[PDB]
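Some notes on the structure that comes next.
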Amino acid sequence: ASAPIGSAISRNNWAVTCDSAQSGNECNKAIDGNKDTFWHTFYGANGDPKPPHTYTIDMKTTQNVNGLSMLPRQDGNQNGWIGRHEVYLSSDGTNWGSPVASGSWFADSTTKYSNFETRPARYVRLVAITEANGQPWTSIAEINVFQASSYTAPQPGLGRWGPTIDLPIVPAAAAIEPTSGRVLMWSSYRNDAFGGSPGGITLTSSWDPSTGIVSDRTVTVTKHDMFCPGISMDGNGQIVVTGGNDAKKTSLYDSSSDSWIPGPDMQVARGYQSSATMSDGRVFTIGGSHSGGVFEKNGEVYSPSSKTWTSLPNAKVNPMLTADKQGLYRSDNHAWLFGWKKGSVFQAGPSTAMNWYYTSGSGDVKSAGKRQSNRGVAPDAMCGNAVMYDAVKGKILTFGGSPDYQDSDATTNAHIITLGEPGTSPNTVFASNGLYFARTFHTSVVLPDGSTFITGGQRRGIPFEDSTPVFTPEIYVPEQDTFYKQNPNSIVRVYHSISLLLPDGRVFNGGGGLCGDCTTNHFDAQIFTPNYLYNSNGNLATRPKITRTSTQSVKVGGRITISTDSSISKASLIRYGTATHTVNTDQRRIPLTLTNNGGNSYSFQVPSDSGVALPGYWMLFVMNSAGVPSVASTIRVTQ
Ligand SMILES: [Cu+2]
Ligand code: NA
């Protein structure tokens, strides 16, 4: 199921307006309180007008609206079930403006919701852009509008959340399609659950920021239920999805052809393992005792070229196990892995013990000591996040998480780890004074500017329960060694939520739930707009534009020349991310050293070490002096 974020508004006083209504299926049937009556557009004898169909409400008075519920027709007929939709709010009934929510609802008869941030409005409009089976009609049994108890306007300078993207599924795994810029999400065998899966099928969905279209598709070709997997963008730009509900499979998503392809079977059955692209475009994986068995799952490496999985038995999982109360089932999951120099992989936690994984020979592991600082040794941080905000200086920021996967309190620990040469004990220090808010199951992304956006989670980890939520996000400014709160959101984002950086510099935050029947499913995502895109007056700043690229495919050590429309102060390369279960081994940022060629022409070299400039797709962003970034340019980096 799902739930609204506010309380239902009384329908005494409403005045409803519909585009069409068939006698018997009147406009008001949707607001009578009886699940048996339903509004229906013209049909048969009145003809068959196609969508968009519109349902407008006049509340008479101004409310702190925060949501809507759309219960479809419950008579077993599917006719009129809304697919594509849009929700608008008006204070006057004439000036609607931009939708507070839009997206697609799944083709079923469960109550559909639109949860969005609180906005005072007297009028509400729901536009049915599409019927779910491609029919001309729209039908609604009952319709409700929710309200917040109070209204507090976002503070200036702290970002803004909104709009809400409505999805057919709970996006528990996601990825950016590099060549298309679309956000790819998957659930499992069902749109809202994974439990007792027959395996072999995965429900996927995509959102296109350019066209605003949300679409879904069942993937059966790789005969893999992609829930709870390893995710890596390999050397060739393919997304490698391993195990999970089908513990030994490998599925490959090719962005170019926008197709799914079957890969070789892993050597070892795994679930909840982390996987990391290596300096040579290969994929390394270790642990994953959630699926395929609970035992010691040592390393394995995938070669895109030969299309084989090879076991690395001396790349031992043992030194990286946390001290989880549930033992091995949890202890080897979601390792904080980073591909580094010379086929090496660094493991930064969650265990207190950090390690060096080597991929030469039948593998190896070497200790890197302990995450610690002046305040002591850092405890296990299962579900803490790890972000490489400066791959050049080998900087990794670590935060939050808990000793045990669940039923454990989260912490505010935060650390800066600096990597050197593989085999060496990196330097770790505490980050400022820690997070403002203790959290676990939170997500994060490194922004164009090297700052890390931190959002969601709860203070005590209890999967599928939206208890002790943190709605106030935080941004860590590396240069200042300071954390800063941002405007809070209204949707709880705890277990199974995700975050990805969008090519326009905005953050896509969504998901949480995937517990079937529970009311904690969240079939959506919100957009967070960082203050870097707003000018002094709360308006959107003007963006520098990248008018030309010498090329869009470059070798490590290679050079790129660009022309801009305006003078730019800084530049950065951000590798395209993949996310699920708090793990994102794909994102990393490389700060660029720009050569001014005069005339708004600049050149830069892409780092020569492929362990720094890991092969795959990257977004190129340029910032003016004001700090406003351009929309990314996509650059393919080859080793
Ligand atoms: Cu899970
Ligand atoms: Na009704």
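In chain A, numbers come from Swiss-Prot; the residues present are 42-680, in order.
Every residue gets a Cβ built from N, Cα and C, even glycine.
Residues or ranges marked as domain 'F5/8 type C' in Swiss-Prot: 42-189.
Long-range C-beta contacts of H622 (Cu cation binding site), restricted to its own chain and to partners at least six residues apart, with a cutoff below 8 Å, comprise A213, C269, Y313, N374, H375, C424, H537. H622 (Cu cation binding site) falls outside any helix or strand according to DSSP and counts as coil. Summarising the annotation, Swiss-Prot assigns Cu cation binding site to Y313, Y536, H537, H622.
Secondary structure from DSSP puts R371 (mutagenesis position) in a helix. Less than 8 angstroms from the CB of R371 (mutagenesis position) sit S330, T363, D365, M423, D445, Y446, each of them six or more residues away in the same chain. The mutagenesis experiment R371 to K is recorded by Swiss-Prot, whose note states: Reduces catalytic efficiency 45-fold and substrate affinity 8.7-fold for D-galactose, but improves catalytic efficiency 8-fold towards D-fructose.
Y477 (mutagenesis position) carries neither a helix nor a strand DSSP state and counts as coil. All protein chains shown were included, and the count of other CB atoms within 10 Å of the CB of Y477 (mutagenesis position) stands at 16. One mutagenesis experiment catalogued in Swiss-Prot, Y477 to A, is accompanied by this note: No effect. Improves catalytic efficiency 2- to 3-fold towards D-galactose and 1-methyl-alpha-D-galactopyranoside; when associated with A-535. Improves catalytic activity 4.7-fold towards D-galactose, but only 1.8-fold towards 1-methyl-alpha-D-galactopyranoside; when associated with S-424.
Here Swiss-Prot notes a mutagenesis experiment, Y477 to H, with the remark: No effect. Improves catalytic efficiency 5.3-fold towards D-galactose; when associated with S-424.
Quoted from Swiss-Prot, the note attached to the mutagenesis of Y536 to F states: Reduces catalytic efficiency 1000-fold, but does not reduce substrate affinity. Spatially close to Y536 (mutagenesis position) yet at least six residues away along the chain are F482, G502, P504, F505, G553, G554, judged by Cβ distances under 8 angstroms.
What Swiss-Prot lists as active site, proton acceptor is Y536. DSSP assigns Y536 (mutagenesis position) to coil in the three-state reduction, outside any helix or strand.
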Residue among binding-site residues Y313, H537 with least C-beta crowding, 10 angstrom cut-off: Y313
Env. residues of Cu cation site, Cβ within 8 Å of mean position of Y313, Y536, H537, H622 Cβ: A213, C269, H375, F482, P504, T621, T623
Counts by DSSP class (helix H/G/I, strand E/B, coil) across the domain 'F5/8 type C' (42-189): 5 helix, 67 strand, 76 coil
